[PDB]
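Q: First the structure, which I've put down as structure tokens, then a few questions once you've had a look.
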Amino acid sequence: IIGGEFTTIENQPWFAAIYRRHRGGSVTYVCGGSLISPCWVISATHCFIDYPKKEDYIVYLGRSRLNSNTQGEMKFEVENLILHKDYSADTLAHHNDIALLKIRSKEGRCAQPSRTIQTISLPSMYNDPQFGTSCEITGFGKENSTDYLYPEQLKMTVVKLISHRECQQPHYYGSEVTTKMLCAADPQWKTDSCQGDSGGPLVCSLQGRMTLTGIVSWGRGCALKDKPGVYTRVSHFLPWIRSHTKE
Ligand SMILES: CCOc1c(Cl)cc(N2CCCCC2)cc1NC(=O)c1cc(C)c(OCCN)c(C)c1
């Protein structure tokens, strides 16, 4: 997250921190996620497409810090890693960039809700806020494009939803942005998602409810004029999500 503020898990109790273990015993941070039901985290396929081995992954919930323990945090293995079959990437765009991680504690259980671990609601079919609406993002992603390490403390910021019309102009993204995507940016280009933020939530307060409007997907750089963050339009993927989450 370029700009914005540091935060704690209690402010974003649905955010999942997803790591990869390596041969040798090192663990790295992969991407964020959102808890959508006690057994299911939802994230981005491009985070996992090169390494689809569910065994390699660790999911934390209730976690505020990158490399240390937070009180009340829970550790999960990935029982089922489900990638969208029509995923693909172009120069810039990722398409159908959505994934489900079915989770389980070492004792065989799904998430137990607490003050620091809660689910985030899904939107209804083709039901998004109007452009100009403020929404929040959360992540351990880079704080500046030049960094090579991620922040140790979770972050958030508030960005504004951008119309498809503005997003698909030539100097923005042309036809690279589709209807199954959503753009959001700072009007002054000062805050943004950035590498490492992928897979995490774009949350919009919709009709008196905290709603998973987006999943961090792609962009051209971070906080660049005329280059908004691009997010998966979760409201266009409910038959996909329901289909894989029923069993
Ligand atoms: C086309 C590359 O896609 C990919 C692909 Cl295909 C793979 C990866 N990662 C591979 C290593 C393990 C984590 C996933 C990672 C990216 N993207 C980025 O590094 C990235 C992501 C975002 C969200 C960014 O911010 C844009 C939002 N304004 C930036 C600048 C880079």
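The numbers used for chain A are those of Swiss-Prot, and the residues that appear cover 179-425, in sequence.
So this one's X-ray crystallography, 2.0 Å, going by the header.
Using N, Cα and C of the backbone, Cβ positions are placed for all residues, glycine too.
When I checked Swiss-Prot for this same protein, it listed these features:
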ACT_SITE  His224  active site, charge relay system
ACT_SITE  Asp275  active site, charge relay system
MUTAGEN   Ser323 to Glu  Abolishes phosphorylation, proadhesive function and ability to induce chemotactic response; when associated with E-158
ACT_SITE  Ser376  active site, charge relay system
Q: Which recorded positions from the set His224, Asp275, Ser323, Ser376 come near ligand 1, judged by a Cβ under 6 Å from any of its atoms?
A: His224, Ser376
Q: For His224 (active site, charge relay system), which of the three DSSP-derived states applies: helix, strand, or coil?
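A: The residue in question, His224 (active site, charge relay system), is helix (DSSP, three-state).
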Q: Rounded to a whole number, how many Å is the Cα of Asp275 (active site, charge relay system) away from the Cα of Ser376 (active site, charge relay system)?
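A: Their Cα atoms are separated by 10 Å.
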Q: Using a 10 Å radius around each Cβ and all protein chains in view, which of these recorded positions has the most neighbours: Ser323, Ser376?
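A: Result for the most crowded candidate: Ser376.
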Q: Counting across all protein chains shown, how many other Cβ atoms sit within 10 Å of the Cβ of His224 (active site, charge relay system)?
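A: That number is 23.
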Q: Within 10 angstroms of the C-beta of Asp275 (active site, charge relay system), what count of other C-beta atoms is obtained when all protein chains are considered?
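A: A count of 29.
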